[PDB]
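Step one of this worksheet: look at the structure below.
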Amino acid sequence: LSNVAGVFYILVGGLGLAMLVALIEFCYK
Amino acid sequence: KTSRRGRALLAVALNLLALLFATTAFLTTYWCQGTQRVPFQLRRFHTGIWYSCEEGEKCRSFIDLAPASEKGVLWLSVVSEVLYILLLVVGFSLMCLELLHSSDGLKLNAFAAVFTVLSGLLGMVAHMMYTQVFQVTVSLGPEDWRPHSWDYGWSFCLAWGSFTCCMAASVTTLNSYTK
Amino acid sequence: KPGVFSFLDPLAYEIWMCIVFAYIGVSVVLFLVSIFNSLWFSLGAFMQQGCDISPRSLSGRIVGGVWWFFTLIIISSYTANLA
């Protein structure tokens, strides 16, 4: 599971990053 | 107006149950079942998440094995659990603020929902990290205890249930937000 | 001949639980961009490459890219394993 689990980690990290982008975009308005 | 309120209280309820499951993961009775019977040699392991019980009855406080790096993996694991719990509680707090308004708003509930999301994500990552440490420990042959079962501890399943429930509450309070 | 299990052999059930849940986590975010609407749209995302209709970046479209990369990796590894 591990070898893919790292890809889970990059996935979730991308999730949090995109959520942050959503936040600042909610900050412009 | 009864609809949005009942769905909202239903959401904080599911979050509450999810908190109970999070505690359940933090309070597993024993993480996985185990045995070693190769005579003399006969054993019945019941390892906890922390307290590795064995069975006369013999609970044991092993905790923090798996030498290199993995201890730090446990550090990130537990810290992720703490932040998990924190985002949960922030969820309850903001939703109870909505209850104060039930007694922005929608923007705030969207915030708390985002915290539920971050909580569920970091939590799933956490459980990953822990299963990683477990499988690694078994991979190193844990001192003596290398059970032929260890197949799964239901409390973990309950943690996954807490996840899907937080997911369920975020989406539905946002469904109220859609209105 | 195994029934059902033989197809399931290359990758562990737990890993399946992981990809499912993780897919759910991906699924909500598309609606965060907006309890079933864009969730159903995410159901329209896994089905085909990954995501759609996002008006340039927006937010979760990048999640769509990451997800595409993601499923790409996993299916690749799967096929290699069966091989």
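Sequence positions for chain C are given in Swiss-Prot numbering; the residues included correspond to 532-565, 594-642, in order.
Just so you know, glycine gets a Cβ as well, placed from its N, Cα and C.
Features of the protein shown, as given by Swiss-Prot:
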VARIANT   C:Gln607 to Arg  In RNA edited version
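C:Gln607 (variant position) carries neither a helix nor a strand DSSP state and counts as coil.
Proximity of C:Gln607 (variant position) to non-local residues of its own chain (separation of 6 or more, Cβ distance below 8 Å) is seen for none.
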